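Novice: Handing you this structure, nothing more for now.
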Amino acid sequence: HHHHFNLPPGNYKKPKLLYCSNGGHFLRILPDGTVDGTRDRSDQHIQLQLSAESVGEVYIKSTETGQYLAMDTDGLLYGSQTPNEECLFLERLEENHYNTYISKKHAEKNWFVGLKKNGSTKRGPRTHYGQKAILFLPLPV
């Protein structure tokens, strides 16, 4: 492991909104495969079904479109029509409270799912432990 194994509480039974502490955006996977954040709680593309692969590993799937959150080779989040290596994230507790999502594929590089204050996703290399951008709270839909 390149990362700790503090796991967040909760389960994957229900879809979640992934609310980002940073700008208060919900992670959104748009139908065209774009990923960003929106503050609009009624948005139909922020309802995400997480599911476990191995313990601490998740897929993050748009319930609306079926797209999997994925991070590509250059660290960009995208919506994938099919689950692939890029779609696995290490879901961890952070600051004893939040959820973070580390690209499994790029775990050694500490590439996280992150939203900027302006609602744009962070590119993997731009994310780091310590950032607000990487901190998510899974909220009930």
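These residue numbers are counts, starting from 1, taken along the chain as shown.
The deposited model was determined using X-ray crystallography, 1.5 Å.
For all residues, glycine too, the Cβ spot is worked out from N, Cα and C.
Pulled from Swiss-Prot, these are the listed features:
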type: MUTAGEN; residues: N22 to A (Swiss-Prot position 33); note: No effect on integrin-binding
type: BINDING; residues: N22; note: heparin binding site
type: MUTAGEN; residues: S103 to A (Swiss-Prot position 114); note: Decrease in LRRC59-binding
type: MUTAGEN; residues: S120 to E (Swiss-Prot position 131); note: Decrease in LRRC59-binding
type: MUTAGEN; residues: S120 to A (Swiss-Prot position 131); note: Decrease in LRRC59-binding
type: MUTAGEN; residues: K122 to R (Swiss-Prot position 133); note: No effect on LRRC59-binding
type: MUTAGEN; residues: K122 to A (Swiss-Prot position 133); note: Loss of LRRC59-binding
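For each feature listed, report its degree of burial, its nearest neighbours and the pertinent distances within the displayed model.
Specialist: Following the DSSP three-state reduction, the secondary structure of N22 (mutagenesis position) is coil.
Of all Cβ atoms in the protein chains displayed, 20 besides its own lie within 10 Å of the Cβ of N22 (mutagenesis position).
Packing around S103 (mutagenesis position) is summarised by its Cβ count: 26 other Cβ atoms lie within 10 angstroms of its Cβ, all protein chains included.
In the structure as shown, the Cβ atom of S120 (mutagenesis position) sits within 10 Å of 16 other Cβ atoms.
Reduced to three states, the DSSP call for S120 (mutagenesis position) is strand.
The Cβ of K122 (mutagenesis position) has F112, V113, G114, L115, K116, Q131, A133, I134 as same-chain neighbours under 8 Å, each 6 or more residues away in sequence.
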